[PDB]
Number of protein chains: 6
Amino acid sequence: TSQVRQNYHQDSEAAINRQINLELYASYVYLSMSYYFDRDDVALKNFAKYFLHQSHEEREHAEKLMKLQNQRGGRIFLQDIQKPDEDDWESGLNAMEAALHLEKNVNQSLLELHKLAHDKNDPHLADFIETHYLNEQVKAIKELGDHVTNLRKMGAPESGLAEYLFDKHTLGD
Amino acid sequence: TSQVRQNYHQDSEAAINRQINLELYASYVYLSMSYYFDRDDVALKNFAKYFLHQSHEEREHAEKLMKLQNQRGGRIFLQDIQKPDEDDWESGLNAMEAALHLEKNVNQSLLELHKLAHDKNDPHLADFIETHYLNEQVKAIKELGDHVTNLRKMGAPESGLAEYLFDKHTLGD
Amino acid sequence: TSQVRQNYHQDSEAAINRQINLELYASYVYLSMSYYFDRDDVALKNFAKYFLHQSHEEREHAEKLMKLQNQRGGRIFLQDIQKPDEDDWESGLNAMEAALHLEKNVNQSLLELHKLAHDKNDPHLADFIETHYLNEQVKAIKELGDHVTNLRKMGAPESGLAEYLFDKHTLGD
Amino acid sequence: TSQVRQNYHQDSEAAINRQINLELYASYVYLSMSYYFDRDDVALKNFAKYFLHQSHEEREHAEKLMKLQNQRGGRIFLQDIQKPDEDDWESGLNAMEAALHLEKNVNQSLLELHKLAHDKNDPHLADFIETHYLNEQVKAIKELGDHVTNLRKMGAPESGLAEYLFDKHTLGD
Amino acid sequence: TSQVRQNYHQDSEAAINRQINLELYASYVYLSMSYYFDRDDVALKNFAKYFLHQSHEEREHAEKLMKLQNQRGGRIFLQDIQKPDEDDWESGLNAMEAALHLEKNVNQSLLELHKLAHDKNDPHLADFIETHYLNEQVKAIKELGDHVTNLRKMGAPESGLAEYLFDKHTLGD
Amino acid sequence: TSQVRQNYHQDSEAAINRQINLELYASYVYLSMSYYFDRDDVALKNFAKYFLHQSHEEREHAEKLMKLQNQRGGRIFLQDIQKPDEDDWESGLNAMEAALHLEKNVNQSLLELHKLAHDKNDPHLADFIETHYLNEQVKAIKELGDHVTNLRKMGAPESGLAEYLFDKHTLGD
Ligand SMILES: O=C(NO)c1ccc(C(=O)NO)o1
Ligand SMILES: O=C(NO)c1ccc(C(=O)NO)o1
Ligand code: NA
Ligand code: NA
Ligand code: NI
Ligand code: NI
Ligand code: NI
Ligand code: NI
Ligand code: NI
Ligand code: NI
Ligand code: NI
Ligand code: NI
Ligand code: NI
Ligand code: NI
């Protein structure tokens, strides 16, 4: 047992490891989308920029959780990172909807983690999730919903004009 | 009777109180529209910016009238602020038309106030309305008419592409 | 149902709407006090400055809650804003005590909202209230209590000298 | 009863007084260690710098809690500050281990305080502890554990060379 | 015996330890007064500022004496810090008089220490007391006497107006 | 077939996908090492800094290869990222040797890729490997060998003093 461990339950430790793996997987998925939009037959540079930035943000999430694990006295256990469900994301609207679904899944995982933290009477971990993850997920979900709504009202994915003008006027700024 | 009151008729005082309430109500309506366009299923950030700024301008109108009341020797009497007629404003063109109607109503109220001020031989209040309210209402009505015309000629509200491009190229600047 | 709604209970949504209305009402009350102290027979400019700033802060509270509602997937429903209980606030000490009472009421409302949020297992809303509202209310209540104590120990409201010197040396800075 | 007290239970008030006394005692202990390393037969200036800074930080903790007490409507009751358990701290590694033990004790006290705050349904005090004390204690415990590990792997306390080089390369920066 | 000890008598060493404890106790008393004036039913922020600064100055006195002890070859022995005689200091004038009494007591202790230092033929310690403590105590006593005189001539503690205006015009600068 | 594909053989495309996966795996391994040295029972912050930077460099390698794939007309196919062989890297010298082995493996993979590129008469891909990967691998291998040699000559891993002083004087700059 580590000399710094105090009030850190092992169920919380396992949940932290699983959430690390999940954030890494989300980073992988965003990387996949980003370079999907870099293909010459898709060619939407601002979509690719957006999803690359999101991938780096998810990697930051993962590293934050690893530092948290080492901080409380837990021990990091890394698992394989699964391949994303798709290799062809069809369109920008489809990738936006997939991202919204992914963020909702990660958000439910974080919410159940917060429940487990409040149950094991771990206020430090509870507030860590409250402060560094929950509102960021809320903002990401609201933003992805805004993007999906805008792309839908413009005639996507039938109108490629819509996706071009959206790549220019919304993501290119 | 207040020691500063001079040539201030009580009909003018009641009209000032009513106009205060009306400007507050207009601010409330603009707030409603602003946060209607912030919803994830509408998602037009520049429409929301525009109507939030208009709400703050109407609140400035109200406070200006309150200071005018205290200046002439009148006495402020606040009333309830009515809820806006709608909670769902359908579209950006519809909200623009509603705003145009609201500003025309407020303008007629201010014009009848100026008539009552010239009747009671109150040149100070007459010029106060002339200087701080009339031309601002004229400019607001002309601008809302311009916006309605542009949105109409672009295919709104059927074309959501039109409202997106208008939010970007007209209100986002 | 909105595409972004997740773990947002409808009781929480109704509580958010009610708290929006309450913050708007508090803003209205502070506006009333502010322009009460602008009257020529009261004439305490720094009291008026103080209460006008407090009114703007309460309006900021309201808009923050509206953005929170749109963020979680709720739907804003605006109600009438009630007229303040009084039109003549008697004295600066009396207005300070009324403000203290109002802030205590708003604080109890926010506390019951936090209880409802922790009950419905909504940690995001719980931490939102924790972070953006609770400590601000605590600070406001402590400050209003300090002001009431100082005004009392100076001989208010009998001594108008006390209220003048307090307007100058405490609120005018 | 103070005019600002709201939802502040008296058990919480007593816990706040006890935690004030505990933070003051920790400051006293760190002061003792700091000036132990200033003796000519110990003579480790950076160890002394480190523990003096830690003493000042603990005094800041205490004053923060006193301001919190006055804020919620509680009443400060000061007790004697106990003399530290030791006057001779043997070595730098021994003082580091003593500091780690002390911080773990203070952390358990703060955790039980947070439990009592969530029990009495005091979300403001709960978030105050969450925000201003918990993560700081976690960081302090992790840092003291790092220092103890490094000193151990270097041959302390047998190797005085180890403590000298640690004072130079780790604490002197 | 320490390798640096020269002409340092053990009676002087015990006196230095006792004076360390006394300066720490004075710091504790000033802290008590400072946060007494922060209560909502007292609410004199500049009195609190003044006494907090005085507490920090007394802590500086204590640390200076500890460094002096380690310098001459003595050995620090810390004792408990006694709780201040009071928890409620009644008024600003009463706290000023208590501070004057406390500083006179500390001054007599320092004077007897200087006598013991000149007796044991310790000119270094004699000049240390002469240079770093005596005139500072004289200045503090004169300043506290000035404050007590001013508060008395203004009608304190009956006139709370007096204490308010004194907090503003004398301590708030 | 993509409209930009010219002289790009499909064996080269498969090799590019495999090398992408390998660079991602190397990034994962370096991340594992980095946060291994962040544990409280290891506690070598500069080792962790070094391996975190190396992980980010390997991720840059991977993204460079993905952009190259999209450039030539190939199609990215992502695979699972395998878990590193170890979770406990024993010591800094052991982690350095593991990193040297990993970089030698990646270098052999890149060399066989260059052979396949010169065989399929693809000078662009050959020079891409020549310019952006080969010399970087040579430098990394030489640097890791230097680090291993230095750690060995200092008495690692038996002497923890050696690893501490190496973390300070070589990696902390
Ligand atoms: O919020 C709680 N702990 O922090 C909690 C969950 C369930 C109960 C309970 O058992 N009520 O009867 O309490
Ligand atoms: O000032 C003195 N020493 O520095 C001193 C004190 C008493 C005497 C004495 O014994 N006079 O007869 O001298
Ligand atoms: Na005119
Ligand atoms: Na919190
Ligand atoms: Ni994430
Ligand atoms: Ni609970
Ligand atoms: Ni354009
Ligand atoms: Ni208007
Ligand atoms: Ni509020
Ligand atoms: Ni004055
Ligand atoms: Ni502390
Ligand atoms: Ni060195
Ligand atoms: Ni002193
Ligand atoms: Ni590489």
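We're sticking with Swiss-Prot numbering for chain F, so the shown stretch reads 6-178, in order.
Placed from the backbone N, Cα and C atoms, the Cβ positions cover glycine too.
For F:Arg23 to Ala, Swiss-Prot lists a mutagenesis experiment annotated as follows: Abrogates interaction with NCOA4. Fails to localize to punctate lysosomal structures. Swiss-Prot gives this note for the published mutagenesis F:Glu28 to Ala: Reduces iron binding and oxidation rate; when associated with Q-87. Per Swiss-Prot, the feature Fe cation 1 binding site maps to F:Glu28, F:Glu63, F:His66; the stated evidence is experimental evidence. Annotation comment: Swiss-Prot describes F:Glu63, F:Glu108, F:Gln142 as Fe cation 2 binding site. Among the mutagenesis results in Swiss-Prot, F:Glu108 to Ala has the note: No effect on iron binding but the oxidation rate is severely reduced; when associated with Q-87. The residue drawn here is the original one.
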Within 10 angstroms of F:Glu28 (mutagenesis position), Cα basis - binding-site residues out of F:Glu63, F:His66, F:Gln142: F:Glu63, F:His66
Number of Cβ atoms other than its own within 10 Å, given for F:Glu28 (mutagenesis position): 24
Residues within 8 Å of the F:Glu63, F:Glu108, F:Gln142 Cβ centre (excluding the Fe cation 2 site residues themselves): F:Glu28, F:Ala31, F:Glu62, F:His66, F:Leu107, F:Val111, F:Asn112, F:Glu141, F:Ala145, F:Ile146
Remaining residues near the recorded Fe cation 1 site, that is with C-beta within 8 Å of the centroid of the site residues F:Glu28, F:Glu63, F:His66: F:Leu27, F:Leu29, F:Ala31, F:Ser32, F:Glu62, F:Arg64, F:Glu65, F:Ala67, F:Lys69, F:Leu70, F:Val111
Cβ atoms near F:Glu108 (mutagenesis position) (within 10 Å, other residues, all chains): 23
F:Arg23 (mutagenesis position) - helix vs strand vs coil (DSSP): helix
Sequence-ordered recorded positions from F:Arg23, F:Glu28, F:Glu63, F:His66, F:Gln142 with Cβ under 6 Å of an atom of ligand 14: F:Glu28, F:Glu63, F:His66
Spatial separation of F:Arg23 (mutagenesis position) from F:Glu108 (mutagenesis position) - C-alpha basis, Å: 16
Distance from F:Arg23 (mutagenesis position) back to F:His66 (Fe cation 1 binding site), taken between C-alpha atoms, in Å: 13
Neighbourhood of F:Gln142 (Fe cation 2 binding site) by C-beta distance under 8 A, where only residues 6 or more apart in the same chain count: F:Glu108, F:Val111, F:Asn112, F:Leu115
Cβ-Cβ distance under 8 Å to F:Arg23 (mutagenesis position), same chain, at least six residues away: F:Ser114
Cβ under 6 Å from ligand 9: qualifying recorded positions of F:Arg23, F:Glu28, F:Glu63, F:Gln142: none
